[PDB]
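These notes are about the structure you will find just below.
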Amino acid sequence: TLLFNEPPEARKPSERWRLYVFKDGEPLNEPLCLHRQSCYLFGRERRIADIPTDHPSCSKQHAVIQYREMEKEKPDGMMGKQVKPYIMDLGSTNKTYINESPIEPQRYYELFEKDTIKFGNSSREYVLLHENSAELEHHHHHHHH
């Protein structure tokens, strides 16, 4: 009955990704946690959606944000890995939009900080972010200097 599978490379992220919500262009009180499981299902069906998308233009199971472990090139050219967010539309009639442009269904699209996401013709929109850290900032300063 779920319309998606998680791939072999699925992993819970360590980065504290959160999803800020807008209702008619104004913010809710708190962002949604987007970093405590490896996949988040968006859809109108409250029985199975992780994040319900109640607008009537939205499909029962509309889109997933899937965390995937991929390669990461370090500044020094040596190899590591990272876990990053990807969105996939599940063949919704009314589409999934990243930064105002629709995506091809059944294909993973990498997501980035500050991306805006909209499902169908919903009056709601979402912005993806994560926090800054002293550790993160020091690490970046080290590599820059």
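Numbering starts at 1 and runs along the chain as it is shown here.
Structure method, as recorded: X-ray crystallography, 1.7 Å.
Just so you know, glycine gets a Cβ as well, placed from its N, Cα and C.
Feature annotations, courtesy of Swiss-Prot:
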DOMAIN    40-103  domain 'FHA'
MUTAGEN   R44 to A (Swiss-Prot position 223)  Loss of interaction with DCL1
MUTAGEN   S59 to A (Swiss-Prot position 238)  Loss of interaction with DCL1
Close in space, distant in sequence - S59 (mutagenesis position), Cβ under 8 Å, 6 or more apart: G43, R44, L90, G91, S92, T93, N94, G120
The domain 'FHA' (40-103), counted residue by residue under DSSP: helix, strand, coil: 0 helix, 33 strand, 31 coil
Protein Cβ atoms within 10 Å of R44 (mutagenesis position), excluding its own: 19
